[PDB]
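Trainee: Let me begin by handing over the structure; questions about it come next.
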Amino acid sequence: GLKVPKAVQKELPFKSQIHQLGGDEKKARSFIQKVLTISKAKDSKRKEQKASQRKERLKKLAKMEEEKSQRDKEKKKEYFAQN
Amino acid sequence: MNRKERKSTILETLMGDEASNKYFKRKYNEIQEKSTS
Amino acid sequence: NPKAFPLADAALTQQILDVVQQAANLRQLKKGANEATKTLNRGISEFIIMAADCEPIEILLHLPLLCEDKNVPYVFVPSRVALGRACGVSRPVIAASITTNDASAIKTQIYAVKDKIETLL
Amino acid sequence: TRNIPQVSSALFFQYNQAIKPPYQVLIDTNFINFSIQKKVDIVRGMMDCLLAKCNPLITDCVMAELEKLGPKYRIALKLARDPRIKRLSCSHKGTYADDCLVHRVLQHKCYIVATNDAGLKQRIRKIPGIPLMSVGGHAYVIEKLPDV
Amino acid sequence: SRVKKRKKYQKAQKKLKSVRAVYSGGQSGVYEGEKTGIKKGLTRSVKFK
Amino acid sequence: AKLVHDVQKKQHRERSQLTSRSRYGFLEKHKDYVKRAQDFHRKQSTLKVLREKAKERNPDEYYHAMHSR
Amino acid sequence: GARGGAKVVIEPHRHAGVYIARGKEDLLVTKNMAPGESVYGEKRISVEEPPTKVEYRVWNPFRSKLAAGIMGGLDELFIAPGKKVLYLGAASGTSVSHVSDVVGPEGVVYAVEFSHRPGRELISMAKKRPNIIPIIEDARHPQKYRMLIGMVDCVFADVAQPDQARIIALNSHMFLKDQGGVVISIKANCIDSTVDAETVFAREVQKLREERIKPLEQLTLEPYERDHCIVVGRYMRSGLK
Amino acid sequence: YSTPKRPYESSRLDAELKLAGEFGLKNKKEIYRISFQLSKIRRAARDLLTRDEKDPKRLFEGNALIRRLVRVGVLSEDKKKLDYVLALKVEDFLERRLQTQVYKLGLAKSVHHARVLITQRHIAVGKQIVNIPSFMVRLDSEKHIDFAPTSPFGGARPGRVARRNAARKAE
Amino acid sequence: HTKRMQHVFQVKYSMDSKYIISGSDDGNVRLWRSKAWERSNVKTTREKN
Amino acid sequence: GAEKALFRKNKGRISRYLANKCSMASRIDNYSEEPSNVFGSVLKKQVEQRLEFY
RNA sequence: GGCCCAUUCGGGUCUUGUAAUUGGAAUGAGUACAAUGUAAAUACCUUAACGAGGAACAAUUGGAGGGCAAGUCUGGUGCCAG
RNA sequence: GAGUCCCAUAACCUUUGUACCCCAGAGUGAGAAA
């Protein structure tokens, strides 16, 4: 982690200063820290999965808008060709 | 359930099952191999 | 007025047993009261056939209570002895039920009798 | 209480298995006018285009719109009142017919919509599994009807 | 082509289930509660305007 | 994929560090460095603001919460 | 799953008088008018509260269409605490008891049924529930039991006939308040099996509209039942426009 | 058969997807063949409908048509009117294909199992072994669908693989 | 008047004198209040005064 | 009645056998406005014949 | 974990996945004792024996996307872009 | 100074003893006897 020099740390204004049962229960407390580690990792893997398809999605959406953007241009060439 | 199986908390009923605890011990050990890497 | 009610006439009984006798060939038929009781609670029955000459008739009058609570059509017919002959079993049958399958080869026949049955009720 | 409408049980993706003969067609105001222009009977043409019995429906809104048009379109009003045409009641204040037909379609998925208005046509196109009917050339045409 | 279409349809039937619930005979056995949760703020009703 | 063979589209395997150099560690790659460079620049950028943030500090600034902290 | 000696977290639902019992699974749950027994063998919750042992009953959607309607996400359910309810089609207490649970002791449930065999059970259940009056009578002729009914704020109908719409009109006209609630369960096969269900669903809606009922909502009862919906409306005598 | 007016409608494509999957059709060609027959029959019924009631042509041709449609089994006995002919859909004909009856009668547990059994010469209608899955069964023919006598499943000796494996077990 | 009425051919007063019935060639029989500002509801003695 | 042994391999067979006769008897009593005991007598006699047989 | 919707953020749904192992049946192309067929003969039909797990008894055609190097080329405002 | 107000008149676990049990469950559905 970043370590701010104490000379920089000292001369800062007020707002932003860096601030620097056993037995069964242990098996039933280590267990709770066990499961919450599972859910966070599972969510983080599902969440990052979603962003991957999002990048794919915005890309496949981007090739349709350009086709939609371009084809409209010719329609306004033939339309105003009459006018 | 058998009266012995009923417990005063879900965690006790959950911690009673053997299949679930084995699965977490295996899976939790896997994550540290990724997290402590 | 009679406990066994409504009772199909000579004609309507005719198409019913024809559905029953074929339905046995197709393994679509549950035969006898306890199977009739079985199907109603599981809600897999089209409609239920009951013999009106049953000894005693009250042995099967529980089924209409189950049947109409589940909104399942039901009917009575004169002779148990004929139903077993249709049903294909070598003993009399007092109650029978047709199980639910929209993929059955006889959906039109069953629905045809079902419609008449509803009008009778 | 955030709300997400369920997709109609009648629909398999873009296919409406629910619609079967005979069909229901909701009639738009322009559809009468163009029909008279092309000398195409309302009932015969539908049954010709679709090869099925057709049960046309005119709502209060479109009926109001026709009879708003004035003396010039009294013929359209008369044809619109043909007894083979059934009429459909409405319960919303506006006489705007375009939105009323759309609202009915989103909600019930047996209805064909007979119209030529370009504005209406795209919207019903966006709504999934709604056959679109129009009069073009010398007879009617049905676009999103798999059975034809 | 037959086999390929067969896998296509059963895949599509699966896809149908995700976009909407699809009838599967009702309840079989004891009622085990709603597998996946009841969402309190959710209505799926089509509204009459 | 237009007018391309699958042989045209073939996987090239990643070479490893020399056994003579095994002690020092893994052989970095372009992907590895962009992690190193990005992390360094982020830290320098935040440090950059803090220094500028310190220099323009007004010695006469008063916020009430100093009596507590 | 929802096995006896296990425990669940019971919590209020959006519709007053309804609860969710959470756990490994969730359950739609309503508090018991009559603790200590089940009307149709349903599952029950018991909580110790200061200590009195209050009981709740689990609600099975596959047995009661209304419960499945809640679960499909019905926005408005007029059935609520302290409200008079007219339940048409009271085959038994399978659904009526739960409706009686929602209204509470202050409210009442007017249960209507025709056949005699189910009514005997309805009578038996209705007795243990003082807020329930079992009106075993034909709904097609409300004038027969107008003597026994006053105003009802919501009318619910599970009656399975081709001619439901007319029945709803008469009962709504005689007994329902202005701006009152109406909740109709529609089975396509019973009304018109020739045509697809979805067509019947629109057709009944129009019958409600000409009966001065502005319908508000319709929900298909998938996956609990096939070819069904609950239609919710408001009885606006003044004007549906 | 004839190609449709617009083969590329998404609703259409989903239509053939559902039909082929639920009936196990090999390709879209069978669907268009059945659609062609349905178009012809419905056009004939339409033209008859145009004719005046009690017209001798209308009466005679309509009666013959409805009787044929009853015999093939598509049109029910109680629906003997040209309007119900006009109400027909391809699904009714496709039900009448032999695959569907082999599946629905219980001889086969799937449309594909029915297809293979039919093309494998295990199915007999009366005296005739039918290996054409597109065979259209009538009401009378429906009840006579059985296993062909020459089939191992129809009363004959075990197939080649059965006796071969039994032999290899023997020594 | 209104667009929707095309040619008045029959006009009648409601027998209570409170409404006007009009019949035009457009095919619609319309009802009108004899006094547009008046309302058919029973009034309180205060409102009546 | 399997929790308090009301109805109680050959022993089980009578239990399954007798349980059915209790079930039918309940039907006869429950829906008869004024049930009699004539059927109960012969139904019990049928059980007695089965009891001797096993 | 899979899947659906959504420009956006996000939202919605639940028995799924195998690029894992394994079992016994069915039979066609074929190869063929034959017979039939025919002026004769081919072919068709019928029918002994053999004839399937990569069932290698190894149908195609077209279209949309990826990703990989101590590799190579090109423009630049490092570490980028094509 | 300090939770009576969750029955130490009790709950739970362990040992011993007594009496019974080792079938399916949303039970299966045509054999059995010879």
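Using the numbering of Swiss-Prot, the residues shown for chain G are 79-128, 136-326, in order.
Determination method: electron microscopy, 4.7 Å.
Any Cβ shown, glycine's included, is placed from N, Cα and C.
Heads up, here are the entries from Swiss-Prot:
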MUTAGEN   G:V87 to D  In nop1.3; thermosensitive allele showing a decrease in histone-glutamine N-methyltransferase activity upon shift to restrictive temperature; when associated with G-103; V-175 and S-219
MUTAGEN   G:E103 to G  In nop1.3; thermosensitive allele showing a decrease in histone-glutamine N-methyltransferase activity upon shift to restrictive temperature; when associated with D-87; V-175 and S-219
MUTAGEN   G:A175 to V  In nop1.3; thermosensitive allele showing a decrease in histone-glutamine N-methyltransferase activity upon shift to restrictive temperature; when associated with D-87; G-103 and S-219
MUTAGEN   G:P219 to S  In nop1.3; thermosensitive allele showing a decrease in histone-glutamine N-methyltransferase activity upon shift to restrictive temperature; when associated with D-87; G-103 and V-175
Trainee: List the residues of the same chain that sit at least 6 positions away from G:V87 (mutagenesis position) in sequence and have their Cβ under 8 Å from its Cβ, in sequence order, or write 'none'.
Mentor: G:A99, G:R100, G:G101
Trainee: Select from G:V87, G:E103, G:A175, G:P219 the mutagenesis positions whose C-beta atom falls under 8 Å of at least one C-beta in chain D, and return them in sequence order or as 'none'.
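Mentor: Correct list: none.
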Trainee: Could you round the CA separation between G:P219 (mutagenesis position) and G:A175 (mutagenesis position) to a whole angstrom and send it over?
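Mentor: Rounded to the nearest whole number, the Cα-Cα distance is 8 Å.
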Trainee: Do me a favour and check the Cα-Cα span between G:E103 (mutagenesis position) and G:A175 (mutagenesis position); whole Å is fine.
Mentor: 30
Trainee: Counting only residues 6+ away in sequence within the same chain, which have a CB under 8 Å from the CB of G:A175 (mutagenesis position)?
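Mentor: G:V181, G:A196, G:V197, G:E198, G:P203, G:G204, G:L207, G:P219, G:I220, G:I221 - these are the non-local Cβ neighbours of G:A175 (mutagenesis position), listed in sequence order.
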Trainee: With every protein chain in view, how many other Cβ atoms are within 10 Å of the Cβ of G:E103 (mutagenesis position)?
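Mentor: Looking across every protein chain shown, the total is 18.
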Trainee: Listing the mutagenesis positions G:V87, G:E103, G:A175, G:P219, which lie under 8 Å (Cβ to Cβ) from chain E?
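Mentor: So the ones by chain E are G:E103.
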Trainee: Just how many other Cβ atoms lie inside 10 Å of the Cβ on G:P219 (mutagenesis position)?
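Mentor: A 10 Å sphere around the Cβ of G:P219 (mutagenesis position) contains 25 other Cβ atoms.
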